[PDB]
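Q: Quick one: structure below, then a few questions.
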Amino acid sequence: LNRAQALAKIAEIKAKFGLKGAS
Amino acid sequence: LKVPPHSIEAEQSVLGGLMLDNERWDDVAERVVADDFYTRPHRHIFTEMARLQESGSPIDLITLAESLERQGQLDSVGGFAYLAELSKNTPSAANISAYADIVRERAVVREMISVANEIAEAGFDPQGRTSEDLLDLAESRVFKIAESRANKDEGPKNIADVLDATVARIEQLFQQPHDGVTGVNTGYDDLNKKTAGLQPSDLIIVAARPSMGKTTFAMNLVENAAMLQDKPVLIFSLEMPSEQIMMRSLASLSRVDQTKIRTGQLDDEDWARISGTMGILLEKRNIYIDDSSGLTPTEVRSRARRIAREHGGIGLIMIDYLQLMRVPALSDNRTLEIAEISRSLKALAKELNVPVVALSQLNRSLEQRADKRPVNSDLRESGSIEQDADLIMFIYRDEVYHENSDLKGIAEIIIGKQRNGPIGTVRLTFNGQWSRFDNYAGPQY
Amino acid sequence: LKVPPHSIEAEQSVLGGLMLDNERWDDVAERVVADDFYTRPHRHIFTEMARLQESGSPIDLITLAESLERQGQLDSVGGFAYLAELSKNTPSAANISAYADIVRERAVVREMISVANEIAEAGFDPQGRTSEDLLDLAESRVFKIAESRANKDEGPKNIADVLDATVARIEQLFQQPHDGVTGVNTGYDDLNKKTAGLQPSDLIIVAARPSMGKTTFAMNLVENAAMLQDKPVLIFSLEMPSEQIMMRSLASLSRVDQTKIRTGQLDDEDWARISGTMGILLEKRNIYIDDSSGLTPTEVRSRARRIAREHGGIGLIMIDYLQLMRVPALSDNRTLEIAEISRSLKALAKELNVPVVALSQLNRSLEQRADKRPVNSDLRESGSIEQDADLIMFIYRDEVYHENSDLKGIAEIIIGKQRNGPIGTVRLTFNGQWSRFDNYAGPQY
Ligand SMILES: Nc1ncnc2c1ncn2[C@@H]1O[C@H](COP(=O)(O)OP(=O)(O)O)[C@@H](O)[C@H]1O
Ligand SMILES: Nc1ncnc2c1ncn2[C@@H]1O[C@H](COP(=O)(O)OP(=O)(O)O)[C@@H](O)[C@H]1O
Ligand SMILES: [Mg+2]
Ligand SMILES: [Mg+2]
C-alpha cells in the first residue's frame, strides 16, 4: 500500500473500532 | 459523647478467669496482647501475668498482688482490694474466648478511629503536602492498621487438616481434565508439561544475556496468558515505553515482520492480520501496562493493590526488569537492594496468590566460559535471587554466539532452579521476524 | 469553629477569567468539574457555563446573565450584582489553569476529610459489622479517592490510546521518511539513518576510554548541529578551556592541521581559511561555551533555562564531562552522585524539550578483555547512566590498540542503548590532523 491507501485503511480501522478520542 | 469503644466487663472477666484457671493462659494468649487492653491498670496486670507465666510461676491472686507490690506497681493497678474484687466478682463458669475476641476487636476499631482522626487533622493542616502526599499517608496508615492480622491463621496447623488439604489437592489433580496445566497456561506445550504452568504465589526469574530475546519471550508469555485466561495481566516495564511494547505485541499476535512495522512497509495481508489482532485485543481488554521509570517496590505494590481493588484480583504479574528497580533506603549496597526487592516481590506473590514473573540479567563473565549456558552460580551479586525464586528459566540462543550454528531459530529454556519439579532444557522455535516464540515442531530425542 | 478548607478568591478568579476570556474554557474544563466548587452559586454558574459552551453560545457576562434570567435562576447565584463583582475583580492577566488545579486540590482535601469523618463515625457505631467489615469499608472509601483522578500522564493509560498513539507515530514516520533529517541533524548520514537525529527531550551519553576522541566527536556533533540549525547550541566544558575548544573548532571548520594552529605555524592560505571561518562564526553567533569546572546540576539547569529564555529556545546541550560535575551533599558516595546527576539531566532534557548530550569515561578493565570494543558494563559505578539515558554511544578506534590495524583512520560509534530506535555500529573516518570525524565513504557491510 502507498501513503493514501495506508491512510484509508487506518481510517477504516479507526472507524470500525471507534476510538474517537484519538483525534 | 464521642465514646472510646471499650468494654471493661470482658477484660475483668478475662483477668478473673486467668486468676481462677491458670491452664487457660494459652487460650487467651493467642487472641489478645497486652497493648490490646484499654485501661492502664489492665495492661499492667496482663504484662505482669505474662511475666509470671513465662517465668514458670503460678498466677494466683496472692502471688500476683505480691509480685506487683515488689516492683512498686501495686498501687497503680488499684490495690489488693481491687485484685480480690476482680478474682471474686467474675464467675468461674465463663467463656473467656469470646471475651478475648471482644478485647481484640475493640483495639482494632479504636485504632481505626485513631487513624481516621489523624487523617482528618493532617488534612486540615497540610503543612506543604500535596494531595499525593496525603493519599500516601492515608494508604500507609490504613495498611499499617490492616496488614499482619493474617499471622493468626499462619502457624503450626493440625496434621489432619494439612493431610486433608493435601488429599484434596491430589484428588483435584486427578479429577481435572486439563493437559497437565494447574496454574497459568504458558502457551507452550513442553514447558506446560514440565512446569504445569506458572504457579501462583511463586517467584519466577527469567534470565538471559543481553539481546537474547528475554523481553520478547516474556511478552510472548504475557500474550499467551492473556489469550488463554480471563483474569487481568499486569506489566511493569522500566525498560521500554508502552508504545514499543504494543508494537511488539502487534507483531507477535498478527505474525507481521517487525521491521515492516517499524518502517511502515506493510501489505494487505499484514494489515488484515493487524486488524484482526486489534479486534481481538479490544474484545478481550485484560492487559494493563505501566511503563514508568525508576520504580520502587512500594510503588509497584501500591499500583498492584490498586489494580486488584479495581478489578477484583490478578492472574499474573510481570516485571521487566528487576535490575532497574530502586530501593532508596538501601541505595548504598546493591546486594542488599536486590535482596529487599526479591523479598518484597516474593511476599507480594504470596499475598495476592498470583504468579509473579520478574526478568533479570546475568554476569558478563559467563560469555568467557567454554560453554555459555547459564548456571546458578552465574547469578553473581544476586544470591538472594537464587535463594528466593521458585522457578528460574534461562534463555539461550546458539546463533547469537556462533554464525555457524545448526540451531538457527531454535532457543533453549534452561531450568536452573525448580522448587517443585525436575530441571532441564526445553527447545522452542524463535521467529525474530515476528518477535515470537513458538512450540518446537522438530523431532524430540 | 474549625473552618474546613476552602478559598473563595480562587473560585472567583476561575469564574471571572472564564467570563473575560472564553477561549481558555477547555483548559478549565480539563482541570475542574462542577462538584469541585465549594459554594452552591459557583457550582450553578459553572454548570450553566458548561451547558452554554456545549450549545455553542458564548459565555460572556451579558449572555450568561440573559441565559440565567430566562430560567429564573439568577436569584440563586446572587444576582447581576455578584456577576458584575466577578467580572470586575478578576483581571485579564489570568493563568486559569493554575487556579483550576488549586480548586481540584481543595476538592481532594475536602473528600479526604469527609471520608475520615465517615470512617470514624462508623467506628463509633458498628451496627453489627465485624472488624474485617469495618477495615474493608475504610479501605474502599480511602481507595475510591484515587480512582481516575489524573492517572493519564501520571500512571498507566488506556490501551486504546496507546494503540492510537502507535498508529499515529507509524503514520508520521512512514508519510515523510527523510532518513534522519527531521529532528536535530547530527551531520552524519549513517548516524541520522540509525538515530533519526538527536531527539528533543532525550538524554544522550557518549562514552570512551581516554584519548579515543570523545571530546573531538562531541565537538564535531556540536559544530554540525550549530551549522545545520538556527537555535543556540550550549556547551558545558568541564574538561578544557574555551580557547582550546575554539582552536579545535577552527581547525575542524577550516580544515587546517591542529598542531599548526597550536604551534602557530600557519601559512597565508591557512590564515585566510581561519579568517573566513571566524567571519562565518561571527555571522552566525549561535554557539555558547561555558568552561567552568565543578558545576552542580542546579547551576547547569539554571543556566540552560536562562539561555532558553533569553534566546527563545535551545537546539542542543552538551556537557563534557559528567565525571567532573559535583554534588556536595552526596560527595561520599560516587554512585549516588552520578544517579542524581543523571536524574537531573534527564529532568532538564524533558523540561526544555532539547537533546542533552553528556560525555563519560570507562574503566581500565576494558583494556584487559579479549575484545576491547566498549560495552555497557564498562560504565562501572554508573548504572543510573545506563538506566536514564535515551541514547548511549561508545567510541572505539582499533588503531589505538593495534599499530598494524587494517582499519586505520576508521572509528566506530556503537549504540549500546537506543530508547526509540535500533542499535548497531556506525563507521566514520577520523582525521586527527583537523580534529574531525567525517562520513565513511568505504564499503558497508
Ligand atoms: N525486527 C527484529 N528482527 C529480528 N530480531 C529482532 C527484531 N527485534 C528484536 N529482535 C531480537 O530481540 C532480541 C532482544 O530483544 P528483547 O527481548 O527486547 O531484549 P532483551 O533480550 O534484552 O530483553 C535481540 O537479540 C534481537 O535479535
Ligand atoms: N593534532 C592532532 N593530530 C592528530 N590527532 C590528534 C591531534 N589532537 C588530538 N588528536 C587526537 O584526539 C584524541 C583525543 O581527543 P579528545 O576527544 O579531545 O580527548 P578525549 O578523547 O579524552 O575526550 C587523541 O586520541 C588524539 O589522537
Ligand atoms: Mg529486552
Ligand atoms: Mg577529551
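Throughout, chain B uses Swiss-Prot numbering, with the displayed residues spanning 24-468 in order.
So this one's electron microscopy, 3.8 Å, going by the header.
Backbone N, Cα and C atoms are what each Cβ position is placed from, and that goes for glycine too.
The following feature annotations were taken from Swiss-Prot:
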MUTAGEN   B:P81 to H  About 100-fold increased survival following 3000 Gy ionizing radiation
MUTAGEN   B:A130 to V  In dnaB8, dnaB43, dnaB454; temperature sensitive, no DNA replication at 42 degrees Celsius in vivo, in vitro decreased helicase activity at 30, at 42 degrees Celius almost no helicase, no synthesis of primer RNA (pRNA), low ATPase activity, still binds ssDNA
DOMAIN    B:200-467  domain 'SF4 helicase'
BINDING   B:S234, B:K237, B:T238, B:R442  ATP binding site
MUTAGEN   B:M242 to I  In dnaB70; temperature sensitive, no DNA replication at 42 degrees Celsius in vivo, in vitro 25% helicase activity at 30, further decreased helicase at 42 degrees Celius, low ATPase activity at 30 and 42 degrees Celsius, reduced synthesis of pRNA at 30, no pRNA synthesis at 42 degrees Celsius
MUTAGEN   B:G299 to D  In dnaB252; temperature sensitive, no DNA replication at 42 degrees Celsius in vivo, in vitro no change in pRNA synthesis, 5'-3' helicase activity or ATPase at either temperature
Q: Can you tell me which of the mutagenesis positions B:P81, B:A130, B:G299 is spatially closest to B:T238 (ATP binding site)? Compare CA atoms only.
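A: Of all the candidates listed, B:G299 is nearest in space.
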Q: Let me know the largest Cα to Cα distance in Å among the ATP-binding residues B:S234, B:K237, B:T238, B:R442, as an integer.
A: 28
Q: Counting across all protein chains shown, how many other Cβ atoms sit within 10 Å of the Cβ of B:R442 (ATP binding site)?
A: 11
Q: Cα-Cα separation of B:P81 (mutagenesis position) and B:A130 (mutagenesis position), in Å?
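A: Here the two Cα atoms lie 28 Å apart.
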Q: Near ligand 3, meaning Cβ under 6 Å from any of its atoms: which of the recorded positions B:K237, B:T238, B:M242 fit that description?
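A: Checked recorded positions vs ligand 3; flagged B:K237, B:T238.
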Q: Using Cβ-Cβ distances, find the residues under 8 Å from B:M242 (mutagenesis position) that belong to the same chain and are at least 6 apart in sequence, listing them in sequence order.
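A: Same-chain residues close to B:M242 (mutagenesis position) (Cβ under 8 Å, separated by 6 or more) are B:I268, B:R271, B:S272, B:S275, B:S458.
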Q: Out of the binding-site residues B:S234, B:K237, B:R442, give me the one sitting nearest to B:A130 (mutagenesis position) by CA distance.
A: B:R442
Q: So of B:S234, B:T238, which of the binding-site residues has the fewest other Cβ atoms within 10 Å around its own Cβ?
A: B:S234
Q: For B:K237 (ATP binding site), which residues in the same chain are close in space, meaning a Cβ under 8 Å from its Cβ, but six or more apart along the sequence?
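A: Long-range Cβ contacts: B:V229, B:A230, B:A231, B:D343, B:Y344, B:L382, B:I418.
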Q: List, in residue order, those recorded positions out of B:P81, B:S234, B:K237 with a Cβ under 6 Å from any atom belonging to ligand 1.
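A: Going through B:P81, B:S234, B:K237 in sequence order, those close to ligand 1 turn out to be B:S234, B:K237.
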Q: How many Å lie between the Cα of B:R442 (ATP binding site) and the Cα of B:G299 (mutagenesis position)?
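A: If we compare the Cα positions of B:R442 (ATP binding site) and B:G299 (mutagenesis position), the gap is 39 Å.
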Q: Any idea what the Cα distance is from B:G299 (mutagenesis position) over to B:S234 (ATP binding site), rounded to a whole Å?
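A: B:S234 (ATP binding site) has its Cα 29 Å from the Cα of B:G299 (mutagenesis position).
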Q: Determine the Cβ neighbour count for B:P81 (mutagenesis position): the number of other Cβ atoms within 10 Å of its Cβ.
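A: B:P81 (mutagenesis position): 11 neighbouring Cβ atoms within 10 Å.
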